[PDB]
2 protein chains.
Amino acid sequence: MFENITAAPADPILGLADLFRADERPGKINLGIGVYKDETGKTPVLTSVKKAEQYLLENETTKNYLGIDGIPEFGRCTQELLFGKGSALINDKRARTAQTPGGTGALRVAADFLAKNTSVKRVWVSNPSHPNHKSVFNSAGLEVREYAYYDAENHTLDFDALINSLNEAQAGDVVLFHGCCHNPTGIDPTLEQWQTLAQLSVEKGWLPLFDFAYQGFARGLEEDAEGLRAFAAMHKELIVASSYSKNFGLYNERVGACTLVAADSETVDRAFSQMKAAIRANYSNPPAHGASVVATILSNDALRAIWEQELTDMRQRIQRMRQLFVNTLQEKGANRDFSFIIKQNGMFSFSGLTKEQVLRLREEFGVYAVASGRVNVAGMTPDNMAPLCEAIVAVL
Amino acid sequence: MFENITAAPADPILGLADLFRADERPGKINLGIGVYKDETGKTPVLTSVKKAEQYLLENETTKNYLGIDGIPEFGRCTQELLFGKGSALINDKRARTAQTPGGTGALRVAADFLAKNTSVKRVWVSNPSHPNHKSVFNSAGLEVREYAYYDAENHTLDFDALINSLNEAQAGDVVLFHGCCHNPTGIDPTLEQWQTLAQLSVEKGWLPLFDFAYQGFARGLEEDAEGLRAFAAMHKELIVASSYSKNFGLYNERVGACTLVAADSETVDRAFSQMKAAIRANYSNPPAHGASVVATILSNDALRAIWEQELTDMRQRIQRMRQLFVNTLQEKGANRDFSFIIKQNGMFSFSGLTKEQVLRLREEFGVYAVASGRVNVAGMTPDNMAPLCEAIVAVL
Ligand SMILES: *Cc1c(COP(=O)(O)O)cnc(C)c1O
Ligand SMILES: *Cc1c(COP(=O)(O)O)cnc(C)c1O
């Protein structure tokens, strides 16, 4: 039965971990997956989290089945983080959140839903975009197309190509955006550009689909959401797939949410009923651990205080590594100008390296980056900064 | 976009818990969801588990993503559980396991796989069977045919019918089997019957898919594995979806696995690489908490010796509840003869109640049972045994 199966090609992102986790070279450098690292070079369990985790221990009396849509405070907390502690969607009971296995569980369930209970046929992902976006949407059945985004020559958002491209979109089509910290470009639209698009959408009849993974890594928790909230005020319906993987450092405990907004309480209610039906024949219900962690903190004033300190420390570090990168790079006499790198935001950097360069970097020097030239600034350390910069300059 | 979606019908199983909670009848009893209860009517968290959890608290240093397929001890330990310590599948390296969210997640990753990489067109699920089986398979896109199992009047396994119905099963079809504790009948085939069914499939050309979720609730860890192992001995290709939800009291953690066996180490390895691509476009990688726990309980001698006693207690307690139930039923005036109930295995008994009786019990008396007449014995306690038997009795 399986004699004919064919091997699948390594995950461009995930796979790198293996290759890296196998070369027995003293000073290698993994700059591949998007996980935060500290000055010493490791992803520590955040402190607020360890705290929540003790509380769980001491206070948990049961492991009984969560509902299909998980814990309800988790859902509730998620919505204010998204929309506002005030907002209308909350206030008229327009949204319904389902706890899910990370951002990817959210993306996928939105896809099972759309594909089975609506009339969507295509989805519009940017160019570039996270490699797995395509895989997921295709699994559900939907056809993906691409819109124009980045201007590789200038290192800016090519708005007018972005717009024209989309003009190929049809009313009733899905158009996925990244709420902030564009991946892999790190270039986000401006609040006016967000408003514009928000309006255009509304006229062309598009169904917005936000992929929100880095809330708090660009400017702040609340201001990171302006685009999303810009759309929220104009739209009648929208789905949102958030993730607390990168902002709570809960990577492995798989924590995120799928937020369904619709015209009115009765409507979203009816739509949610199927969305559950879709969770039911996938993973059944959600894993408690992380969503319990997250909730505990989000509902405790002290804990939340500590957690919000941790986040800004992460953010700030990275901001330091990006200045220190172009600098050393400069002092190591790199050919080109790498100044744009300072202008991008989030963990990564769209380096500008070609396929062969990034390949060589690896064999030659054991410095791991994604094929596309996507580098992980958060894996950069003052201690690995010099050798890394030598590698880079030498293949350039 | 969403204005026409219709409301989905409630889960027959997971849907009861809604109503039960939402019910205000003081003396209500709940016999719905297959969740274990203790003398006091609480689903507690195992000692060994709590113990394992302390450890993780003190010893865990990172949240960094696990791999697509999870934690390697985990898969290692589960293959020993399944096939036995010195197994040949283990020695010839024919198996490959992936950590999944729950057993359902196991089920679904198998369907997604088979459907996308093989030429499977349909699967054969028992009659009756767990009601979610159909839905997961339909989601993958497969077609579900029913075989003949249970013999209503005699409350016995109808081998003849089983055998002749399966006779419509093409070579290349999938045939789901319940390793032990047949949900919802509690009737399992004998070791010979297992042996007979193992030959036909081999003769017939089917792919076995095993739902293994109650390992240890029938006779014992190893004893419960016999049928599987009987099948593993002659099969070149197999699939096993096992769960850690019942025997570890980890319900909301989502622990399970999808074990892929093949002909040789190179074939299985190839086939798995596709499986790993299926997982990737679904939830991405699995939840570390609950798999960690299990991996710890099974790898540490003491922690394991304890766990094994906990399971023994669960199993027996239920056994004690079956005898009491038919008993009380009898000297409380039961028309029918319910003793067949003593000869079933696991948490449930297939009462033989009419949809209308179950509907009534619920409405008149406050007693929650699935609409097929499936009752959760494990939820039965000596302090509820009486009002329960009285309710039933009045509807007969
Ligand atoms: C990491 C990432 C995801 C996946 O989120 P997980 O919670 O890790 O599954 C989705 N989208 C973007 C843009 C990401 O960076
Ligand atoms: C409980 C059960 C399942 C669901 O298992 P989870 O680990 O809860 O996802 C699947 N199949 C059968 C036969 C079950 O009894």
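Easy rule for this one: first residue shown is 1, then count along the chain.
Just so it is clear, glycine is given a Cβ too, placed from its N, Cα and C backbone atoms.
Pulled from Swiss-Prot:
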| type | residues | note |
| --- | --- | --- |
| MUTAGEN | B:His133 to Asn | Decreases to 60% in maximum rate of the overall reactions in both directions |
| MUTAGEN | B:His133 to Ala | Slight increase in maximum velocity of the overall transamination reaction between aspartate and 2-oxoglutarate |
| MUTAGEN | B:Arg280 to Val | Reduces first-order rate constant over 25000-fold |
| MUTAGEN | B:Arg374 to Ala | Reduces first-order rate constant about 10000-fold |
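Here the features listed in Swiss-Prot are painted onto the structure.
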residue  : record               : CB count, 10 Å
B:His133 : mutagenesis position : 20
B:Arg280 : mutagenesis position : 21
B:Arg374 : mutagenesis position : 26
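For B:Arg374 (mutagenesis position) paired with B:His133 (mutagenesis position), the C-alpha to C-alpha distance reads 16 Å. B:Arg280 (mutagenesis position) and B:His133 (mutagenesis position) have their C-alpha atoms 22 Å apart, to the nearest angstrom. Following the DSSP three-state reduction, the secondary structure of B:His133 (mutagenesis position) is helix. When secondary structure is read from DSSP and collapsed to three states, B:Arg280 (mutagenesis position) falls in the helix class.
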